[PDB]
Amino acid sequence: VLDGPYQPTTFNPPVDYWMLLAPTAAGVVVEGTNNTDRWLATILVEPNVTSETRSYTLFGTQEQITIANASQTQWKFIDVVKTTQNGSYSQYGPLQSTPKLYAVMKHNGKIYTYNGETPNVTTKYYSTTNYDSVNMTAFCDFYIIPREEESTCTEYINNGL
Ligand SMILES: CO[C@]1(C(=O)O)C[C@H](O)[C@@H](NC(=O)CO)[C@H]([C@H](O)[C@H](O)CO)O1
């Protein structure tokens, strides 16, 4: 019944569907923009990292970002966001994860991602103009899950495939 895995690509996902991402290596997991007031890129950070500046390619250009992960044993998924073309990148609420899975959804004028610490995750959102036409670039294999089945996606985030 599980819909995937799909290979890395750029496409325009339907609204009200979770794109469940299964990265294997540290680094950029997925990116999305409306080209006007919202840019979002999720970075997967290794367990146990003291504050350091790193370089990432985001939307095809090199960017310097200060990263940390206080967890000894858990991964850290960080959404790096800007709200204008030339604006600086900011970080908001992470997901600390054992299973190494993440998800993103276009819903109700916003982009939603998962949040908190496995195995007790929640969701968070970012208001996004023209939310429905946002193209997403996946840099790893992914699956597609309807919002109606959100509880299944939440189980995967919490517990793995
Ligand atoms: C304007 O308010 C909001 C938004 O509706 O967007 C509320 C939302 O909870 C918040 N999300 C979080 O803090 C997620 O951790 C979001 C966020 O600060 C900005 O979108 C960042 O650019 O701002």
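The numbering of chain A matches Swiss-Prot: 64-224, in order.
Cβ from N, Cα, C; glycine included.
Listed in sequence order, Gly95, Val144, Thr146, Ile174, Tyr189, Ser190, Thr191, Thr192, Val197 are the same-chain residues at least 6 apart in sequence whose CB falls under 8 Å from the CB of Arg101 (mutagenesis position). For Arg101 to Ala, Swiss-Prot lists a mutagenesis experiment annotated as follows: Reduced ability to bind sialic acid binding.
Taking the Cβ of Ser190 (mutagenesis position) as centre and 10 Å as the limit, one finds 12 other Cβ atoms among all the protein chains shown. According to Swiss-Prot, the experimentally introduced change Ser190 to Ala is described as follows: Reduced ability to bind sialic acid.
Annotation of the natural variant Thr146 to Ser in Swiss-Prot: In strain: Isolate MMU-18006.
One natural variant named in Swiss-Prot is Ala166 to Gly, and its note says In strain: Isolate MMU-18006. Non-local neighbourhood of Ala166 (variant position): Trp81, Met82, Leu83, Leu84, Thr176, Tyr177, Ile208, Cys216, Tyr219, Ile220, each in the same chain, at least six residues away, with C-beta under 8 Å from its C-beta. In the three-state DSSP classification, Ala166 (variant position) falls within a strand.
A simple way to gauge crowding: the CB of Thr146 (variant position) has 14 other CB atoms within 10 angstroms, across all the protein chains here.
For ligand 1, the recorded positions lying close by, meaning a CB under 6 A from one of its atoms, are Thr146, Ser190; the full candidate list was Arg101, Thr146, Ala166, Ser190.
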